[PDB]
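First comes the structure, then the notes that go with it.
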Amino acid sequence: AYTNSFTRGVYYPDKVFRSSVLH
Amino acid sequence: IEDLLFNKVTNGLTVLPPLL
Amino acid sequence: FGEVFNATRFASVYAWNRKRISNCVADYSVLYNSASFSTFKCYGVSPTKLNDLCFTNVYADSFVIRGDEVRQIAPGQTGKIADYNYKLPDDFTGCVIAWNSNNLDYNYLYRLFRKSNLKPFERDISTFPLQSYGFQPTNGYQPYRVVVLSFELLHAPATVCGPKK
Amino acid sequence: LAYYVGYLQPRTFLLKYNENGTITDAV
Amino acid sequence: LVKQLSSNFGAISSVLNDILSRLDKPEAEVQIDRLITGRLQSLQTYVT
Amino acid sequence: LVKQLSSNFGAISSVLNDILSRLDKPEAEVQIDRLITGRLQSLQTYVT
Amino acid sequence: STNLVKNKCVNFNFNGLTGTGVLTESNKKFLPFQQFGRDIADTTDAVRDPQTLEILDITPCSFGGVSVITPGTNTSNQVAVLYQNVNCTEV
């Protein structure tokens, strides 16, 4: 079986806080 | 118009202030 | 040099001797070619070129250690020796010589405990921190005699010349 | 023990943190 | 530019002849290379 | 310019303190030399 | 772990990061697992007190240029001094 992971599975890659930014 | 214009523009490093 | 490399006795490495050589036409070729030296490692100069340099001062720092520790007589080494016992400057210019001494050589004592690493070319005498050398006629543990021949390049009227006619 | 298994690859992502420090979007 | 001729850039001496008179080939090459890197960079900065 | 502070330029780390605190001065000096060359070149690029 | 002191330029060192600066009462909101804070140019901006779950702004303790205002020596030897971008206290 096969389904589609649309925009799932993003996780906080490291401990660092950031705000209003793009990384 | 100068007000429109001024609105519409938006480690060892230091920035110096302009003389004028 | 015959009064140094064939010395009747070498000091202990903590009380390392320092004989000052000055106003001598020092021929180093004999030292370099002679096959009595296990290591003859010049550092700031190349050994074959010594015959052509004038030095203000030469300093023969003489002592004895186990050759498994001789590798520590080099600028920037880690060891109870190079740290607590006898330190060569990070910019040492000179030559280090070591040879075997079983043929002759517990008179040889060495510090192990000290509040800090000693400054290069400092000498320390104090007291239980020290411990002896197990040097026997029947033993890397074997003794080796070490001569540290340091040069002074500080341009003054040069005093030790070479056999350069 | 209806579960999903997807695999991870070494990719580059561009992550958008809002004011409070949350990843509210990605590319 | 001229003063930059007195800098070691990491070598044992800013003077090229000293390195030549005090070292054999395989090591003088290393020191002289450090000098060459530094002095080349000084020329490039001057020219720019 | 500031981002260039986050590069090794070949050293073991871009953090000067960590290079210092992990290695013995004979080797820390080489790693730091690589860092200094890189950062100095970043400045020269910026200024040009 | 020593005590933590604030509003003075200090040599701070948290779990694995060293630095120098002024530690002040933050108001950012860290995620309950977040430790550090980076700036736009990947530079540290806040920290989490490893012994107290509170967040500290970090600021580079002041530096600047020192410029010497002078009439030509052959007019006087009197000089004024400008400390750029610092506050007249830290001097």
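Per Swiss-Prot, chain G residues shown: 530-620, in order.
Structure determined by electron microscopy, 2.9 Å.
Cβ atoms here come from the backbone N, Cα and C positions, even for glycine.
Listed in sequence order, G:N540, G:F541 are the same-chain residues at least 6 apart in sequence whose CB falls under 8 Å from the CB of G:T547 (variant position). One entry in Swiss-Prot concerns the natural variant G:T547 to K. Its note says: In strain: Omicron/BA.1.
The note that Swiss-Prot attaches to the natural variant G:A570 to D is: In strain: Alpha/B.1.1.7. The DSSP secondary structure for G:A570 (variant position) is coil. Annotation for G:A570 (variant position): no spatial neighbours, criterion Cβ-Cβ under 8 Å with sequence separation of six or more.
In the three-state DSSP reading, G:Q613 (variant position) counts as coil. Here the residue is the original one, but Swiss-Prot notes a natural variant at this spot, G:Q613 to H: In strain: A23.1.
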Counting across all protein chains present, how many other Cβ atoms fall within 10 Å of the Cβ of G:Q613 (variant position)?
13
